[PDB]
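To start, the structure itself, in structure tokens.
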Amino acid sequence: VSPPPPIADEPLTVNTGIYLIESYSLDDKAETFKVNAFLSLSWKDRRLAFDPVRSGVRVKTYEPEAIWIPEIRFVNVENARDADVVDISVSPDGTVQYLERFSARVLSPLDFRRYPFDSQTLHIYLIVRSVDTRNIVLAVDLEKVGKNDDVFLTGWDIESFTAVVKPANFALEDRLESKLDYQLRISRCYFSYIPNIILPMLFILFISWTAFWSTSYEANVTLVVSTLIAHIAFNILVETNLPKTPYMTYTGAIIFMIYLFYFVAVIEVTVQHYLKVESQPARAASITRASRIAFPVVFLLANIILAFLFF
Amino acid sequence: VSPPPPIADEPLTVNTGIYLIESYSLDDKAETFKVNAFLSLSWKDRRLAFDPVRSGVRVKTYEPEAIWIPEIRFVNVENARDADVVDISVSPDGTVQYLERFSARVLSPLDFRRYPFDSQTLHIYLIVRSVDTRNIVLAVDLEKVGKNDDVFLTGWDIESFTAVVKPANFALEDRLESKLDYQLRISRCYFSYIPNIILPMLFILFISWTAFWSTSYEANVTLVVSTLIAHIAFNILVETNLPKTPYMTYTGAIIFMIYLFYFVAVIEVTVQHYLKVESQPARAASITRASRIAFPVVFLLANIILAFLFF
Amino acid sequence: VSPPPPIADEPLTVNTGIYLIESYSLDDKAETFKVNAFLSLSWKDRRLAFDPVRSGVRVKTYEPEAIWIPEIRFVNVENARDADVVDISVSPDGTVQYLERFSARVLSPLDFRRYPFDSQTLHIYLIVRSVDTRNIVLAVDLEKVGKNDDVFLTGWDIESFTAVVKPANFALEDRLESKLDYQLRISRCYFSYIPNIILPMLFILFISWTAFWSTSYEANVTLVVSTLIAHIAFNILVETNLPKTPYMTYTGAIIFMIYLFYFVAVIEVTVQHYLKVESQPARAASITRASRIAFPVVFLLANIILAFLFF
Amino acid sequence: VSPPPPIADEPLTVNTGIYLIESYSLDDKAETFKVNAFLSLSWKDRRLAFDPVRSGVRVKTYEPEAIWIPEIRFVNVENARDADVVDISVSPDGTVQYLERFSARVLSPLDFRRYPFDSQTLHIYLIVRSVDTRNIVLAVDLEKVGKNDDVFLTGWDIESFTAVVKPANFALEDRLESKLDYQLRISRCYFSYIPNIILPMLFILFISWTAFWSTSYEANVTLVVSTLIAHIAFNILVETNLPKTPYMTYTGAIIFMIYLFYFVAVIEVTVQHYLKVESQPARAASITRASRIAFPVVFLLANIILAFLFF
Amino acid sequence: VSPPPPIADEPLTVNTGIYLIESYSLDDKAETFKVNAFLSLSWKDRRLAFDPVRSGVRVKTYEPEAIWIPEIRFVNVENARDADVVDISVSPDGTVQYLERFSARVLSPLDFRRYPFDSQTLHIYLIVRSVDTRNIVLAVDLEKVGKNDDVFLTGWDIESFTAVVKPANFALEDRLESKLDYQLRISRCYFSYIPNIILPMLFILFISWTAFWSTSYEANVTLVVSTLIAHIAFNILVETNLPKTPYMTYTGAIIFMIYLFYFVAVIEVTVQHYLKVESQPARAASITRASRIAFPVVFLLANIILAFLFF
Ligand SMILES: [Cl-]
Ligand SMILES: [Cl-]
Ligand SMILES: [Cl-]
Ligand SMILES: [Cl-]
Ligand SMILES: [Cl-]
Ligand SMILES: [Cl-]
Ligand SMILES: [Cl-]
Ligand code: NA
Ligand code: NA
Ligand code: NA
Ligand code: NA
Ligand code: NA
Ligand code: NA
């Protein structure tokens, strides 16, 4: 079997559509997501045309092997899609209507800069390669692009599923390629990060600041060092859920900054003890009283600056 | 091969049934479960009708390729089911009896609000897409819906496996779709959560309250900070067994609330020490004595309020 | 191809045998194990009978497609077995000898009540479904049931591999089903649990009891709280190797009980300090001296009671 | 297709060879390793004899389905090998030369007694079952046994890859079996265990011994209990990399013994404090001074004894 | 089908090219990476030559089964590549142009000596085994070697993808083998290691040095032992992301060295306390004051020495 011949010297237009049935397994570390969807294809093959009267049929059904079908592939997939043909219908003018249901693991880069208050644009790139006989170009049938109402992505909110209607036509290995961009816009469900990571992390930090109302060096060392260790645990927990980035994430910036607060609190606790041993407590008292205001104030201003730089 | 023709203009009814053989791997984080079952299908094909007197045979056995079989699919599966045809039997009137044994990974959302005292309704959605020649509709043969007595789902109690007899008939990509809802009702085995998470978490909290019978600041700081760290460990352990939710779970609410109790206990321990250093121990004594009653009382009332809001 | 016709009115007897080549991956949490074995099948098909003199052969070798073969399945498997036919041999009287080598992941429930001193009976259920033409029944050829001497299951001792010779015949969807039970008896290698979990857990508990020979409240708080935290670590380690059970395991019972010992030790340490602060040390001394005997004695008696209830 | 006929009453000899291309994934806990290799087979089939004059060609190339090929299997594999035929060459006398490239996961037991200074002999067992028409026997073509120079097994040193030339011929399920033993000798790269586990474990133990130069009970309790907790962490880390064994490993013996040293150090610290409180410090001083020598000396002698028993 | 015959006695040249579409899953512990690419092949088959004026067609499209195709394999792959033929084009002179899209898991050793500031050269080895009729040699078509602009490897920077144009021709099991080396040069994104591992590790070490400004033994023991435990946690975290190496890594060297600093700090804290108890504080003061300078100075010089030895 060979591609449909051109009346005149035009490319063969293959109309496409993707209808999402299921969206699952968004892996942050791997920067992948799994998809289960319908892929619809449509093109004109004059060689398959028929007269309805003498045939007695308004439509003709074919097996994929019986007719010419364009070799449509996904660019950003781990392995080739698992596909099963649902229907192949031919109308009198030879207009072919192809429908398959597929499942695929899609590679799509993620921007973690605003994590866990981040939004992403996931991409599904559809592609066709031209043949020596003729050039094959892709188009979007907007009536056949969509998603099931029940489509849910655990830990995320699904905003939209749209297609960039104009294909990216270019040369690859001395043959022309026609590429379409299907976009799935999602926003992260940040809720759980507040009672599980953010507030526990703030509680332990505020607990370390009780050392500014204590003259007991031994108790102060215990307060600041113990809470620091708990902060290390939260830092480790956060970085296990994320890939390594050449940039700072919003959460990563806060976590890093809190180390500086623990480090300066240790210096204060040391300075206070040293002065008291040196029989200079009036002075140590001035530093401790200033610290009671300075630590929460600098923490608030530094957080306003960070939120501003990131959002 | 083509679908059976209508005698007058009626849709083709495909009678269905699912008989569960095995239920395994309920993954909370992934919101999936694996199933091994029998799928039974039945429809009338007059083209296959025969005379039992002349044929001498009461039933005819066919290979799937020899006859027309409806394209039945599962909506909420990761990948297409792994199926093997067991039997195809045709009665003299042309009624076809199809039986296959399949295994599938099913995606079904879970409500964690009442965790670990939660119940779930797992769904298996059966679907058929209508052909151009005629509309295909699904039905439930209640005599072919069930489960093996030995069916067990580790960590859960299986209540029932029933089917919603009325299909959801709708248009999808300019064709009719007939959808059936098979429901597997389960309730979580909460037992082990009591000696492993709930009681150890309560023991460490009550240990922190022994600081209300101690005047030693250094020992009090050690009591409240050490038990807080153990509470952080249990919080981390709990959230690893669960996906991220846009709501609070029952356990998550208790765990979060216990942080406030540790935070206020640190304030009390700090206030007590501060007053004693300021030569005001009579006053510190009043706060400490009140705390001995206030902390268990407020803990009990807050838990009654939470249990009421969640159940 | 169709089943062998009955001479009279008798069911077709299919003689079976399983010879274990490899046993691996016993997953406690999943309640599964992997198996690699030979499956042997034998039945009488008179249509295949031949005269040795006329044919010039004493045995006839066929391909699976050439002859009728019973559809034998495993009940308790995750997915269908990976099988490869080794040989098919027909004797002059039509006695067929079938041999296949297979691999399968088997679901078999485990009783963790006596963990890690538990024994299990793993099951491999062989099944056949009867055809409209005739009833198929399974039998055990004891001469073809066994295991390779080198068969080892890491962390376990293999006791026996036997078959329950009488099948469980029952109706499923108006057809006779014949089920055979192949049993693999195993006992857990508890050795490593002694130096890795049991003795370290006892050492830290005995270390907490040194507080009964100390008047230092601050050192006592450090002794009991630090060892409790180490006990939490061991509790977490143990529950990660096990699924959630609606019952207490032997190890789980000991682990739970040890929390009560830590809790009462904290009360003793608190009571002792309180009395000494109240200028009542003679009294605190009586409680501390009694605790030195009471704690090891109650620990020994409670363990005797537990061992008795579990074994 | 059937096996080659015997001239006179001899078994069919199938010459074998395995050439290792890649060795990877040695899983200690699973006791498996993955292999990618060439499997070469050679046998005489006179029914394939040809005249180069008549056929034109000096060597005939066949497809596996066109000719009789011996059913060669691996004994100790999880699933059947992933194989791809590279060549099937038939010479004029009927000598067949078969070459396939395969990949397989091999189950081979490991002896952890000397871990991490252990060596292993991994096995790949080749097998053939005899047919009714004639007995099949395996042989080793030493010219076709080997490994690529670049073959590396991460964390191990590869010593040799040889074959036991004499097959193990035996009866199994009333037929002959011919088994060959291919051996891959490896030795563990112990280097990294020294700076990562052994020396950090020794440092924390020696830190606990500083308590023998301190009279401060509260500081001593902190020294011995904190380092013990760090030792528990290392014990847990080590046992996660290893399966459960019915014997003690070398590392496991040292780790277990170090607990006794921590336990006796706690007793010493308790005894010292008790005597000082009882106004007997001269006596406490004698025990502490003896401990300074006894602890490192007994540690050295116990380690010499252990190294001797294990190596 | 058989290979193309030689005009004179020249080997058959198969021109190759690899065009990377996707690069993902660089596993450090496994020393593997996944690839999705185009594999292009080109050779001359005179038996396929045709007249362009007579045939009408300028290029002829064949199915893989219709023509002879060289058996091209990858040396360093876990399992055989997942390949799908895109196009086969024959020019009038008989020049065949083969194109397939494949996905493969590649084994390629990694040098961790400079981790996390390391660079790697990943290899993809293409190979062909000669046939009895003629020798097959591989060549690089540089015009068909490349990578998509969007190719990204999470946690790494992709530098170049080039091929060593000269094949490695050698004898293996009495037949010629032609091997090509495709090289993917990458450099690690070290950024995240600085705020997540390096700086937190330095902060805790500097916190341990505050003990040189404290006379309180009990507080000093708490400072040095607590920070040491946090250092153990970071050592464990680092070694989980890496395989076991027969050499020291840069990070591993620093981590190991920091243990010596903690060990000597404990000695200093012990010596200081011992002298003060012995009524020699003027001397303890000299050692403590020297330590304030010695510890940061020796730390800086040791790090300069290490950086010099590794880079
Ligand atoms: Cl694809
Ligand atoms: Cl399906
Ligand atoms: Cl099966
Ligand atoms: Cl019955
Ligand atoms: Cl029946
Ligand atoms: Cl095999
Ligand atoms: Cl390959
Ligand atoms: Na086609
Ligand atoms: Na302390
Ligand atoms: Na069909
Ligand atoms: Na058959
Ligand atoms: Na064959
Ligand atoms: Na070919």
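Residues 47-357, in that order, are what chain B shows, numbered as in Swiss-Prot.
From the backbone N, Cα and C atoms, a Cβ is placed for every residue, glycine too.
Record note (Swiss-Prot), mutagenesis B:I244 to Y: Marked gain of function, with a ten-fold shift of the proton dose-response curve towards lower concentrations. The unchanged residue is displayed. Summarising the environment of B:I244 (mutagenesis position), the number of other Cβ atoms within 10 Å of its Cβ, over all protein chains shown, is 16. Under the three-state DSSP scheme, B:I244 (mutagenesis position) falls in the helix class.
DSSP classifies B:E264 (mutagenesis position) as helix under the three-state reduction. Within the same chain, no residue at least 6 positions away from B:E264 (mutagenesis position) has a Cβ under 8 Å from its Cβ. B:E264 to A appears in Swiss-Prot as a published mutagenesis result, with the remark: Decreases cation selectivity. Decreases the binding affinity of TEA and TBA. Nearly abolishes block by Cd(2+).
What Swiss-Prot notes for the published mutagenesis of B:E264 to Q or D is this: Decreases binding affinity of TBA.
In sequence order, no residues are near B:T268 (mutagenesis position), counting only same-chain partners six or more apart with C-beta under 8 A. Quoted from Swiss-Prot, the note attached to the mutagenesis of B:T268 to A states: Increases the binding affinity of TBA. Weakens block by Cd(2+).
One entry in Swiss-Prot concerns the mutagenesis experiment B:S272 to A. Its note says: Increases the binding affinity of TBA. The Cβ of B:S272 (mutagenesis position) lies under 8 Å from the Cβ of no residue that is in the same chain and 6 or more residues away along the sequence. B:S272 (mutagenesis position) carries a helical DSSP state (H, G or I).
Looking at Swiss-Prot, the entry for mutagenesis of B:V284 to M says: Displays an increased sensitivity to propofol but not to desflurane. Sequence-distant neighbours of B:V284 (mutagenesis position): residues of the same chain at least 6 apart with a C-beta under 8 Å from its C-beta are B:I243, B:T297, B:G298, B:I301. B:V284 (mutagenesis position) falls within a helix when secondary structure is assigned with DSSP.
All chains included, 25 other C-beta atoms sit within 10 angstroms of the C-beta of B:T297 (mutagenesis position). Experimental mutagenesis at this site is recorded by Swiss-Prot as B:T297 to A, annotated: Marked gain of function, with a ten-fold shift of the proton dose-response curve towards lower concentrations. Also shows slower apparent rate constants for activation and deactivation. Displays an increased sensitivity to propofol but a decreased sensitivity to desflurane.
The subset of mutagenesis positions B:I244, B:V284, B:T297 lying near chain A, with Cβ atoms under 8 Å apart, is empty.
Listed mutagenesis positions B:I244, B:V284, B:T297 compared with chain C at a CB cut-off under 8 A give none as close ones.
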